[PDB]
Structure formats: structure tokens, C-alpha cells
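Below is one structure, written out as C-alpha cells; comments come after it.
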Amino acid sequence: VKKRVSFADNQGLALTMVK
Amino acid sequence: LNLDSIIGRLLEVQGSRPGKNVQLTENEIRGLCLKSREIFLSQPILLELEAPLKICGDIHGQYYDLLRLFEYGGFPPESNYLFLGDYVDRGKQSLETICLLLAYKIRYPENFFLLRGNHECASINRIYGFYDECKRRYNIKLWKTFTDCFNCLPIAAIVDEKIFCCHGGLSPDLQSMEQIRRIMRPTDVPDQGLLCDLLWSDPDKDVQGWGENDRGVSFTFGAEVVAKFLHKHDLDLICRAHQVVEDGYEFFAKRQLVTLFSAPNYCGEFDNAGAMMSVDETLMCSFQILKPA
Ligand SMILES: [Mn+2]
Ligand SMILES: [Mn+2]
């Protein structure tokens, strides 16, 4: 019912999109 | 309100050489300041929001960097957006910035939300350049209308009962969320108290409890303050802006808090980058960073 805040860097995916 | 025409003329300078302005009719803008003001007063002062959305920090009149943001993250309503105050001042194009935001707000009032910053206040934007910009390009009374619109801005938001978003940070007077909801609008920013600290306070690596803020206003707070506040209200993250950061994002207290700044080369006196936290529906947060050469 209540979701949790999970970082992409924390969960195995790149954190940053460059442009 | 002839809205789609206004938004169209505001995006007409995309791709042009930066620095070119957009001057709307004095009445058109005053319409934005009324139609948006009504929408603010209807929606809650403490915004209950649902992911997915994108969160952006200080803009500070840097209008062509703001256009680069939307050009990157998608023009609404392709994405949802939450903004953390500091729309005006410092930059040369505050009027182009604030108008395009207020227009989108009216355009998609359920998929576009603007939060108040410490510069969305007469006594502040009188000093730092939004007042001189209104007097020059238009007149004084339009600035007073802007002020009457800023007074009714929402203060904070909560993304799915887990992420807490305000411009500055925490206040020692804030023990329950009802203290926020009970605040009435329109309202000026008092020099002290809860509402002031939400837009002025700063996270401090060096102090643990509370400490004096070098701004001469509000307080600092430490990594201990963030751990107790997230626990008591069953929260995972605090999202804020208000301070420049090198990468555009900067974590604090073991990724418990994040500082966002969406203005690259902040008033031409920094090498900083602009960032933007993309949050999918599952509350998974990855950043998109703007950067010059
Ligand atoms: Mn600020
Ligand atoms: Mn600021």
C-alpha cells in the first residue's frame, strides 16, 4: 500500500543523465 | 484566457540565440497572475502528489536553461513537474521564466505544480532584480500584482507519503503536518517562524542539532535532525533546493536528503551544473543533469 524511495544508483542502474 | 497563444509565443524563442526576450501584453500577464492565483488558493497549501513526476530546483530567471530543461525532460504534460521556488531574481529573464511556469500551471493544474521560494516575496525580489525588471519592461503596479500572486503560492508537498519537498528545509517549530495546512493564504513571509524556515534553512554537515544560519535568517540543521524527522513522519527522503551545488544534485546524511539546483552557470559566476530528479511511479529516483562546455 505504501511504496518506498529507492535510488537507481542504489538499485543497480546509472544515476545521472548527461546532456 | 487566450492561453495556447501565450505559451506559443513563449516557446517561439527556442533555438534562437540566447538573450532574446519575450514581451507579452501587460493585460495578458495580469491574467496569468489572477487565473493562477485562483488555482493556488483552490489546491491545498500542502500538496499531496502522486508519482511519476520530475522535480527541479532554483531557476532564478535563467530562462534559456529552463527551456533546455523542458527540451530535455519533455514539455508538459509529456512529463509532470514540481518546482521548488526561486523563479525570479539574479537572472536577466525573470519575466519570461515565471510567465511560462504560471501559464503551464493554469494549463495543466493537476499535472504541473509550483512551490514557493524565499525569492517569491516582495522584500526579496525587490532587491535582487525582479523589481527593476518589472519597472523597466512594464510598470510598478504589475509587480504588485505579481506579489499578490506570490503570496498565495503553496509551501510544501509530499510525493506519495514518502518524499517531502520544500525550498529550504526543516523548522524546529514543525512537529506535525497540520501546522502547515492551517497556514492561510494570501500571506507574506514573516522574518521568523515555521514558514520562514521552510524557505531559508540549510542542511549543515558540521553541526548535528540546530545551529545559527550564516544567511542571518533561519537555522541550520544536521544529519541527526534529518534522521529523526524522516522516522517520526514515516518518510524516506527530503528534497530541497535553495543552495548551489556542483553536480546539480548533492546528497546529505547518507542519501537521506538531496539538494537540487537546475540553473547551470549560476548567474555567470560558477562552473556548476543543473540537475532534475526523475521519479518513476515506484519512487525510483534518477537524475538528469544539464551542463555547459
Ligand atoms: Mn533560494
Ligand atoms: Mn535561491
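Numbering, chain B: per Swiss-Prot, residues 7-299 in sequence.
This entry, so its header tells us, was determined using X-ray crystallography, 3.3 Å.
The backbone N, Cα and C atoms fix where each Cβ goes, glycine too.
On its own chain, B:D64 (mutagenesis position) has B:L90, B:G91, B:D92, B:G123, B:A247, B:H248, B:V250, B:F267, B:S268, B:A269, B:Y272 as residues at least 6 apart in sequence with a Cβ closer than 8 Å to its own Cβ. Quoted from Swiss-Prot, the note on the mutagenesis of B:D64 to N is: Dominant negative, severely disrupts circadian rhythmicity of transcription.
What Swiss-Prot lists as Mn(2+) 1 binding site is B:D64, B:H66, B:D92, and the listing cites similarity to another entry.
The Mn(2+) 2 binding site annotation in Swiss-Prot covers B:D64, B:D92, B:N124, B:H173, B:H248 and is backed by similarity to another entry. B:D64 (mutagenesis position) falls within a strand when secondary structure is assigned with DSSP.
Within its own chain, B:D95 (mutagenesis position) has B:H66, B:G67, B:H125, B:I130, B:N131, B:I133, B:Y134, B:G135, B:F136 as residues 6 or more apart in sequence whose C-beta sits under 8 angstroms from its own. What Swiss-Prot says about the mutagenesis result for B:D95 to N is this: Dominant negative, severely disrupts circadian rhythmicity of transcription.
A 10 Å cutoff on Cβ-Cβ distances gives B:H125 (active site, proton donor) a total of 26 other Cβ atoms nearby, all chains included. The feature active site, proton donor is assigned by Swiss-Prot to B:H125, with similarity to another entry given as support.
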Filtered recorded positions, from B:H66, B:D95, B:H248, whose Cβ is under 6 Å from an atom of ligand 1: B:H248
B:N124 (Mn(2+) 2 binding site) CB neighbourhood, other CB atoms within 10 A: 24
Check: same-chain CB within 8 A of Mn(2+) 1 site center, minus B:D64, B:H66, B:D92: B:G63, B:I65, B:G67, B:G91, B:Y93, B:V94, B:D95, B:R96, B:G123, B:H125, B:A247, B:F267, B:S268, B:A269
Entries of B:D92, B:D95, B:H173 (recorded positions) sitting next to ligand 2, with Cβ under 6 Å as the cut-off: B:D92
